[PDB]
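J.: If you scroll down you'll find the structure; I have some questions about it.
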Amino acid sequence: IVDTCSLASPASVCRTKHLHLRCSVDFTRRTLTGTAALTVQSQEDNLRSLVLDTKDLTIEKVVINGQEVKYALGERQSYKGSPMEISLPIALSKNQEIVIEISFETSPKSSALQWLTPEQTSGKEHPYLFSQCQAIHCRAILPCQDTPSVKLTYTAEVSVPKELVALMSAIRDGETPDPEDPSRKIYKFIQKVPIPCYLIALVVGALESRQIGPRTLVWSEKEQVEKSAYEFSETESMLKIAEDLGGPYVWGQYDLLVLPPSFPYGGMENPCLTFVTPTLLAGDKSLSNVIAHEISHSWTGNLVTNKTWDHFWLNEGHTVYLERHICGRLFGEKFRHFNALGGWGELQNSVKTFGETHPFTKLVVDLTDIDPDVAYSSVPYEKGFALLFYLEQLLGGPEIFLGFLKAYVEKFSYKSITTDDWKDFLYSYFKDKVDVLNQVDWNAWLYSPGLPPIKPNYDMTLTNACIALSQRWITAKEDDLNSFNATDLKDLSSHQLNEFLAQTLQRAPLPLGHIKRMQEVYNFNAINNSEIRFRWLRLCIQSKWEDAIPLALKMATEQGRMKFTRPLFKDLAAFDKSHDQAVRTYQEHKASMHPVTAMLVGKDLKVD
Ligand SMILES: CN(C)CCOc1ccc(Oc2ccccc2)cc1
Ligand SMILES: [Yb+3]
Ligand SMILES: [Yb+3]
Ligand SMILES: [Yb+3]
Ligand SMILES: [Yb+3]
Ligand SMILES: [Zn+2]
């Protein structure tokens, strides 16, 4: 099967087995410079050339067997970058391995990287760099077969200014002063478990660590360590549950890195070092499902991997499925159902926003000539989850379906698979239930746009109070507003508060007087919980409350998680009173934003 997002030679032609990366980080030039040594195994007879992905890389030379070889860069193909063809000096037989050492330098404009000035950090004294390779940005750091169909181990040595610390998606393997430059340090890393390259990660900054479990340090700038250690304290208990459900955690360490506010995603499951947004820091551990999610990826995604990005739902549906099982183990089955139902609500929202015929409301997609970053949404997460929850109920319940899950992980560990591999295995595992599986509308579930053909069964117990309060507000007239009071919230958890706001946002706009009264009685402006504040601010802006404009602009820019930043900017652009402010604010912040987020918000706003 073809990876339409990669220009490199496919796995049927050759396979990278190992990367040795030696590089130096230059904050003055905003470049990573060094060598990438790829141990490549031929999958063909008489192999005489191969192609790697690159994007905005400067190649100095390519060395094989101690000598330079011929290579050429093809024309750039937009978001895919430029293909790099390398002429092998000796034809390779099948299964023969060689080492190809490429000397390269990244561009400042690397879409994989954000370079922060001291001013953009917590500490204000030192600059900061972080990577984000998923889906296809690893090629903007180093030449590689940038496709999740290929898995490799890696070792790395990274030279940085001595006042800073480097971390990677790997086990830390020592530091020393840089023997060539006393103003620098060299940090070493080893990743002994084979991984797709999208899992390669690097951060360099003024980082400190705190131990929070037997195999977990939290890393961040000093200003955030204390809050992060508390917020994620349940990590080890989640890892133990995850091991029970998925089998052995094979990666050794499970560290967490809390990035600066411009980190563009809730989390990234980089092996040995999950990256998360500081917008998780609600002060009460209430957004810890994101940690449960990233933990779960150590099985579904990092062990069993999607073969191409068209099959991304395999990564996300199964991970959300495991995530909600971890939460259910910790807080009860009724809570698992509460979050499952909330996820269905997010899928409804996506389908409504995209449109019920939109190609990216399909579960299995076709990314031919589409930038994965433009396609990305919560659909593969929630439509994928819905399919699995539906199957769980069809096939005899969670205990039975968890047996399939563990078997599936065992079966495909260290491999990259397609939707058919998954469905073939489902049928084999549940062969005594084929008659039931054969009545599943597979083509609709997998390939039709819109809401899925069947909605699962959800327990309503923790949801009822959220809907009831939302409905009171929606059905209230002016002469009913007096009856609302802070006592309304006294028995709602933060999770239920968030769901009340989600329910209400689905019916937005509300009358302006309603939203004013809400603030007057509940003081939602004072809540720092990022998920709650996000929905609250969207509700205010869509209901045309001008007072909320500065609050929404501030949330949109003072952090950069796209889940929040993109919709806030879009709501602000849609509101006539804030439109010009939204565009100008974007234009003022554009140069200092994450490159991917800057591109997407700019497209969202039609700024060019
Ligand atoms: C979430 N991660 C931490 C950052 C974004 O990572 C991506 C993962 C997959 C991707 O490609 C798609 C998008 C939609 C449907 C199918 C495939 C695009 C981006
Ligand atoms: Yb041959
Ligand atoms: Yb400044
Ligand atoms: Yb098949
Ligand atoms: Yb009335
Ligand atoms: Zn995920």
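In chain A, numbers come from Swiss-Prot; the residues present are 4-611, in order.
If you're wondering, the header gives X-ray crystallography, 1.9 Å.
Placed from the backbone N, Cα and C atoms, the Cβ positions cover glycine too.
Feature list, courtesy of Swiss-Prot:
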type	residues	note
ACT_SITE	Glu297	active site, proton acceptor
ACT_SITE	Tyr384	active site, proton donor
BINDING	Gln135, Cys136, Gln137, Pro267, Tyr268, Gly269, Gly270, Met271, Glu272, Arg564, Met565, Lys566	peptide binding site
BINDING	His296, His300, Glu319	Zn(2+) binding site
MUTAGEN	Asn273 to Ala	No loss of epoxide hydrolase activity and aminopeptidase activity
MUTAGEN	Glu297 to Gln	Loss of aminopeptidase activity, but keeps LTA4 hydrolase activity
MUTAGEN	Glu297 to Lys	Loss of epoxide hydrolase and aminopeptidase activities
MUTAGEN	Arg564 to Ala, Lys or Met	Abolishes epoxide hydrolase activity. Reduced aminopeptidase activity
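Please situate the listed features within the shown structure.
T.: A helical conformation is recorded for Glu297 (mutagenesis position) in the three-state DSSP classification.
Applying an 8 A CB threshold to same-chain residues 6+ apart, the list for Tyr384 (active site, proton donor) reads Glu319, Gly320, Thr322, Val323, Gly346.
Sequence-distant contacts of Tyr268 (peptide binding site), defined as residues of its own chain at least six apart whose C-beta falls under 8 angstroms from its C-beta, comprise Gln135, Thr280, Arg564, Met565, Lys566.
The C-beta environment of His300 (Zn(2+) binding site), restricted to residues of the same chain at least 6 apart in sequence and closer than 8 Å, consists of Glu272, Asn318, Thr322.
In the three-state DSSP reading, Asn273 (mutagenesis position) counts as coil.
When Cβ atoms from all protein chains are considered, those within 10 Å of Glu297 (mutagenesis position) total 25, not counting its own.
In the three-state DSSP assignment, the secondary structure recorded for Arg564 (mutagenesis position) is coil.
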J.: Provide, as an integer number of angstrom, the distance between the C-alpha atoms of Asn273 (mutagenesis position) and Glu297 (mutagenesis position).
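T.: The Cα atom of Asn273 (mutagenesis position) is 8 Å away from the Cα atom of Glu297 (mutagenesis position).
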J.: Distance between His296 (Zn(2+) binding site) and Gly270 (peptide binding site) at the Cα atoms, whole Å?
T.: 8
J.: Below 8 Å Cβ to Cβ and six or more residues apart, same chain only. Which residues does that give for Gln137 (peptide binding site)?
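T.: Within the chain, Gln137 (peptide binding site) has Cβ neighbours under 8 Å at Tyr201, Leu202, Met271.
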J.: What number of additional C-beta atoms lies within 10 angstroms of the C-beta atom of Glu272 (peptide binding site)?
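T.: The answer is 23 other Cβ atoms.
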J.: Could you tell me the C-alpha distance between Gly270 (peptide binding site) and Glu297 (mutagenesis position) in angstrom, no decimals?
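T.: Rounded to the nearest whole number, the Cα-Cα distance is 7 Å.
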J.: What does DSSP call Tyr384 (active site, proton donor) in the simple three-state scheme?
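T.: DSSP assigns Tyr384 (active site, proton donor) to helix.
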J.: How many neighbouring Cβ atoms, not counting its own, are there within 10 Å of the Cβ of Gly270 (peptide binding site)?
T.: 20
